[PDB]
Amino acid sequence: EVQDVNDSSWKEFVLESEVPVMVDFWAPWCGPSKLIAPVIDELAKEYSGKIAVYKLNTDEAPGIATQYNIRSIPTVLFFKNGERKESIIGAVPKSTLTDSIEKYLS
Amino acid sequence: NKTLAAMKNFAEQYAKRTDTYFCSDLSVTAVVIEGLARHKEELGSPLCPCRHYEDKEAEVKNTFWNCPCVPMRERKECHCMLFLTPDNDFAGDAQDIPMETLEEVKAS
Amino acid sequence: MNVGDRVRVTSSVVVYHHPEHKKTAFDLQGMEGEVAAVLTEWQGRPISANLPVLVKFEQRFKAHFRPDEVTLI
Ligand code: SF4
């Protein structure tokens, strides 16, 4: 399913996870958002307990979207040990996201 | 809606006038159009629904991201994937979307 | 950079809005013009325009650019 994350649950779910985090910055009325969502859902199952996957609604949680200067959407952000590691803009292919997952493991 | 119908028309007319085609997944085209419409309603202008803004209302007055935006008008680059160039793989071959499908995704 | 500077387009920018080539692909590189505006703020409020450097050329033809696409003279 991939859990959702807000302004109050950011620190915990994302910034403090001991496993690498891939966050999906999306919006209910952005075309491509509908397109990556399945891929982000499939990538969640594939890497259980290996990376942490969360969805962030930019409408619902405008404070974080501002905080990380998220401008184009969807963006996919990567976090290791509360450090902003990577920024991939747009309706990203699964392979590109896959290639990015490996770059952060053991 | 009368706004959605107005938005629908602009997308259909503009696509033809620019040699661009809607997504092969029309539900994507539907989402964008409706987002443009919702922005048309609350903001005045059809502000691009595929960006985050620190200030929506100031954004409407600089007009940059007012659809059709600067990138789409000068460089034909549309990241909502409303107006797709022929070489893009997501480009279907419709330049028309049924009024019916636009409400179906509003319910979906 | 600063309003009213002579700048050169030094990257492949393809436009479809040039009067000599209306609704056709036309590369801009190698052209020279003036910096009309650097879009960042409306009324002291921050804006997300991703092509901030507006350059006026001849024929009142103008185009928006990223800073890295243009160079001073
Ligand atoms: S990217 Fe530009 S052209 Fe495309 S839908 Fe958004 S505003 Fe319109």
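Numbering of chain B is taken from Swiss-Prot, so the residues present carry the numbers 9-116, in order.
When the header is checked for method, it gives X-ray crystallography, 3.0 Å.
Every residue gets a Cβ built from N, Cα and C, even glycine.
Of all Cβ atoms in the shown protein chains, 24 besides its own fall within 10 Å of the Cβ of B:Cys77 ([4Fe-4S] cluster binding site). Among the features that Swiss-Prot reports, [4Fe-4S] cluster binding site is placed at B:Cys56, B:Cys75, B:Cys77, B:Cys86.
According to Swiss-Prot, the mutagenesis experiment B:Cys58 to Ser carries this note: Loss of enzyme activity. The Cβ neighbour count for B:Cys58 (mutagenesis position), using a 10 Å radius and every protein chain shown, is 26.
Reduced to three states, the DSSP call for B:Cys58 (mutagenesis position) is coil. Among the features that Swiss-Prot reports, active site, nucleophile is placed at B:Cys58.
For the mutagenesis of B:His87 to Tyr, Swiss-Prot gives this note: Greatly reduced catalytic activity. Abolishes significant electronic interaction between the disulfide and a unique Fe site of the [4Fe-4S](2+) cluster in oxidized form of the reductase. The structure shown keeps the original residue. In sequence order, B:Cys58, B:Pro79 are the residues of the chain that are 6 or more apart from B:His87 (mutagenesis position) and have a CB within less than 8 Å of its CB. DSSP assigns B:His87 (mutagenesis position) to coil in the three-state reduction, outside any helix or strand.
B:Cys88 (mutagenesis position): 28 other CB atoms within 10 A of its CB, across all protein chains. A mutagenesis experiment is reported in Swiss-Prot for this position, B:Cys88 to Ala, and the note states: Loss of enzyme activity.
Proximity to chain A (Cβ-Cβ distance under 8 Å) holds for none of the binding-site residues B:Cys56, B:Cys75, B:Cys77, B:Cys86. Distance from the CA of B:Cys77 ([4Fe-4S] cluster binding site) to the CA of B:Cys88 (mutagenesis position) is 11 Å. The C-beta environment of B:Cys75 ([4Fe-4S] cluster binding site), restricted to residues of the same chain at least 6 apart in sequence and closer than 8 Å, consists of B:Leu44, B:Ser53, B:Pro54, B:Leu55, B:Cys56, B:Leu90. Ranked by how many other Cβ atoms sit within 10 Å of their Cβ, the binding-site residues B:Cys56, B:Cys86 place B:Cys86 at the bottom.
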